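Remarks on the structure that follows.
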Amino acid sequence: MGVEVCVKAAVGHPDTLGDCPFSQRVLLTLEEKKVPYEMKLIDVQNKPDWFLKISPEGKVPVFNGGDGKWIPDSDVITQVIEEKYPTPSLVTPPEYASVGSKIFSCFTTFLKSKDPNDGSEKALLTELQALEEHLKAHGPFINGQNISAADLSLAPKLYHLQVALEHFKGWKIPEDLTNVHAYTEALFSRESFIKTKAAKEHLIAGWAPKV
Ligand SMILES: [Ca+2]
Ligand SMILES: [Ca+2]
């Protein structure tokens, strides 16, 4: 049957797409593979019962590939989509799987930090520098000329990084990391990314209580 995906609505705005980066990874995957799908927005503070019946732990995103079940976990979901819709191939080589894997967590720790000298900035910078070296050697995407799964996993997280760190801390990725800047400027301007990203005010609102 028809492909369907449940994703988070923006806080306080039930008919507006939210900022959940795992949801966005899934949506980016469907968009780039040109798969038709229906999107269902879930108010995670007011979940509807029909949703609780198919997602009993309230987990979002969940994906229905037309095979009579709803599955969680954006890793698993994007692999299922890869298997079902092989072209374009978004397979990322295993040796590039962990590229930028610590960026989001380092970002969250630095964002929530209220002590300038606790070392979280240095850690974030170290991970960004690793991304920079990888992109220099193997760019422009994580797997060269063709976009792939690792890009679609990483781009939503870098979007959070840029918007939230600039807003809350007035912090920006250093300009000498030119490959990272080319990377984020390229990814954020893709039609798929513009279509599936949160409005910045909603992303900022989402981070406000956590900060
Ligand atoms: Ca709304
Ligand atoms: Ca915006």
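Every residue gets a Cβ built from N, Cα and C, even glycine.
Straight from Swiss-Prot, the features:
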MUTAGEN   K8 to A  Reduces catalytic activity 3-fold
BINDING   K8, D19, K210  L-ascorbate binding site
BINDING   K8, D19, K47, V60, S74, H160, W207  glutathione binding site
DOMAIN    10-89  domain 'GST N-terminal'
MUTAGEN   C20 to A or S  Loss of catalytic activity
ACT_SITE  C20  active site, nucleophile
MUTAGEN   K47 to A  No effect on catalytic activity
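Sequence-distant neighbours of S74 (glutathione binding site): residues of the same chain at least 6 apart with a C-beta under 8 Å from its C-beta are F22, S23, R25, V26, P61, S153.
Less than 8 angstroms from the CB of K210 (L-ascorbate binding site) sit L111, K112, each of them six or more residues away in the same chain. In sequence order, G18, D19, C20, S23, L41, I42, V44, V60, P61 are the residues near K8 (mutagenesis position), counting only same-chain partners six or more apart with C-beta under 8 A. Neighbour density for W207 (glutathione binding site): within 10 A of its CB lie 19 other CB atoms from the protein chains shown. Rounded to a whole number, the C-alpha distance linking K47 (mutagenesis position) with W207 (glutathione binding site) is 20 angstrom. In the domain 'GST N-terminal' (10-89), the DSSP tally of helix, strand and coil residues is 29 helix, 16 strand, 35 coil. For the recorded site, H160 (glutathione binding site), the DSSP three-state label reads helix. Cβ atoms within 8 Å of the centroid of the Cβ atoms of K8, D19, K210 (the L-ascorbate site) belong to the same-chain residues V11, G18, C20, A198, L203, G206, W207, site residues excluded. Shown are the recorded positions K47, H160; the one with the most C-beta atoms within 10 angstroms of its own C-beta is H160.
The Cβ of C20 (mutagenesis position) has 23 other Cβ atoms within 10 Å, all protein chains considered.
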